[PDB]
Amino acid sequence: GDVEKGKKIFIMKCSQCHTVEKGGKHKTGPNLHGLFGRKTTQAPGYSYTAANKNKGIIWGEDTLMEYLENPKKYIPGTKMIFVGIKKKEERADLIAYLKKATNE
Ligand code: HEC
């Protein structure tokens, strides 16, 4: 998990909809601080879909590896309009970046 490659992926593919800093503002998508070890639909103040609430999983490496390959397939009906990342390494590198940036 290369975080520098993952940071560069996050800017290209997520940064327009997401922030990672603690106390970062909600944008189109929720602020991602505290993502790891947290159930879905748990960012305070963000309006999720009923689909995201119906999932009810714990966000970690394995659930993020499968979600980011195809979000519509993992959480059907989600309003996150992202096609997905096909390459293992980009998802693994991006998750390595998320593990450091979202944990303050
Ligand atoms: C807008 C154009 C987005 C882009 C690009 C990315 N995301 Fe996203 N994300 C967006 C929305 C609107 C939502 C809410 C989904 C819903 O149904 O309510 C999300 C959600 C997530 C989540 C789940 C957060 C949670 O369950 O608490 C994660 C983990 C997430 N987004 C990550 C993520 C990554 C890693 C992205 C790029 C690689 C990315 N998102 C792109 C909006 C948008």
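Following Swiss-Prot, chain A residues are numbered 2-105, in order.
Here the Cβ of each residue, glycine as well, is placed from N, Cα and C on the backbone.
Pulled from Swiss-Prot, these are the features on record:
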type    : residues           : note
BINDING : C15, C18, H19, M81 : heme c binding site
MUTAGEN : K6 to A, D or R    : No effect on covalent heme attachment
MUTAGEN : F11 to A           : Decreased covalent heme attachment
MUTAGEN : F11 to Y           : No effect on covalent heme attachment
MUTAGEN : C15 to S           : Decreased covalent heme attachment
MUTAGEN : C18 to A           : Decreased covalent heme attachment
MUTAGEN : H19 to A           : Loss of covalent heme attachment
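The number of other CB atoms found within 10 A of the CB of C18 (mutagenesis position), across every protein chain shown, is 14.
Burial estimate for the mutagenesis positions (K6, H19): highest at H19, by number of other CB atoms within 10 Å.
Proximity of the recorded positions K6, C15, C18, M81 to ligand 1, judged by a Cβ distance under 6 angstroms to any of its atoms, singles out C15, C18, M81 in sequence order. In this structure the alpha carbons, written CA, of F11 (mutagenesis position) and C18 (mutagenesis position) are 10 Å apart.
Around the Cβ of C15 (mutagenesis position), a 10 Å sphere holds 20 further Cβ atoms from the protein chains shown. The two recorded residues, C18 (mutagenesis position) and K6 (mutagenesis position), have Cα atoms 19 Å apart.
Secondary structure from DSSP puts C15 (mutagenesis position) in coil.
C15 (mutagenesis position) sits 14 Å from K6 (mutagenesis position), taking the Cα positions as reference.
Separating the Cα atoms of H19 (mutagenesis position) and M81 (heme c binding site) is a whole-number distance of 11 Å. Those residues of the chain, other than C15, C18, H19, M81, with a C-beta within 8 angstroms of the mean position of the heme c site C-beta atoms are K14, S16, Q17, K28, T29, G30, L33, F83.
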